[PDB]
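What follows is a single structure, written as C-alpha cells, with notes after it.
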Amino acid sequence: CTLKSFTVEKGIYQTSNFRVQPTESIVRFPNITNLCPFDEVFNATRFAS
Amino acid sequence: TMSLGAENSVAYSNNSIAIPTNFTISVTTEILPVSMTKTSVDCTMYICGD
Ligand SMILES: *[C@@H]1O[C@H](CO)[C@@H](O[C@@H]2O[C@H](CO)[C@@H](O[C@@H]3O[C@H](CO)[C@@H](O)[C@H](O[C@H]4O[C@H](CO)[C@@H](O)[C@H](O)[C@@H]4O)[C@@H]3O)[C@H](O)[C@H]2NC(C)=O)[C@H](O)[C@H]1NC(C)=O
Ligand SMILES: *[C@@H]1O[C@H](CO)[C@@H](O[C@@H]2O[C@H](CO)[C@@H](O)[C@H](O)[C@H]2NC(C)=O)[C@H](O)[C@H]1NC(C)=O
Ligand SMILES: *[C@@H]1O[C@H](CO)[C@@H](O)[C@H](O)[C@H]1NC(C)=O
C-alpha cells in the first residue's frame, strides 16, 4: 500500500512509517510565589466613604 | 603578465635529421573519480517533524 499496488517484484523496497503512536500532553511552569495584596483591600476593617 | 613558457626554435633544414641514442623509462600517475556518496531522504520526517 505504499507502492499503491497489489503485486511487488523481487528486490528491496524503502517503505514509509504508517504505524501510529499515541501521545500525551504536558506543561510546566515556575513557582508561583509573589502573590498580590488582595486581603488588605478586600478584608479591611473600615472602608472609606 | 603570465608567461606561456620557455621560448624555443627548432633548427629545421632539409637533408638533416636527428636520431636519439638513449632512452628513459617514466612512471606517471593518473587519478579518476568513480563513485560518490549514496544518500536517502525521508519526506514526511524532514518536512513535518513529529
Ligand atoms: C478574608 O478573611 C476570611 C477569614 O479570615 C477568609 O476566609 C477564609 O479563607 C480561608 C482560606 O484558607 C478558609 O480556610 C479554609 O477553610 C476550609 C473550611 O471552610 C478548609 O477546608 C480549608 O482547609 C484547606 O486548607 C488548609 C490550609 O489552610 C489545609 O491544611 C487543608 O488540608 C485544606 O486543604 C481552609 O482551612 C476559611 O474557611 C475562610 N473563612 C471564611 C469565614 O470564609 C477570606 O478568604 C479572606 N478574603 C481574602 C480576599 O483574602
Ligand atoms: C644511457 O643512459 C644511462 C642512464 O644515465 C647511462 O647509464 C649511466 O652510465 C654511466 C657511465 O657508464 C654511469 O656512471 C651511470 O651511473 C649510469 N646511469 C644509470 C645506470 O642509471 C648510459 O651510459 C647511457 N648510454 C649511453 C650510450 O650514453
Ligand atoms: C634545401 O633548402 C634550401 C633552403 O633552405 C633550398 O634553397 C634548397 O633548394 C633545398 N634543397 C633541397 C634538395 O631540398
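By the numbers in Swiss-Prot, the shown part of chain B spans 696-745.
Technique stated in the header: electron microscopy, 3.0 Å.
Any Cβ shown, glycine's included, is placed from N, Cα and C.
For the natural variant B:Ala701 to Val, the note given in Swiss-Prot is In strain: Beta/B.1.351, Iota/B.1.526. Its Cβ taken as reference, B:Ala701 (variant position) is surrounded by 5 other Cβ atoms within 10 Å in the chains shown.
Listed in Swiss-Prot is the natural variant B:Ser704 to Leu, annotated as follows: In strain: Omicron/BA.2.12.1. All protein chains included, B:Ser704 (variant position) registers 5 other Cβ atoms within 10 Å of its own Cβ.
Mapped onto three states, the DSSP output places B:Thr716 (variant position) in coil. A C-beta separation below 8 Å, combined with a sequence spacing of at least six in one chain, links B:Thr716 (variant position) to none of the other residues. Swiss-Prot lists B:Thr716 to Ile among its natural variants, and the accompanying note reads: In strain: Alpha/B.1.1.7.
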What does DSSP call B:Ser704 (variant position) in the simple three-state scheme? coil
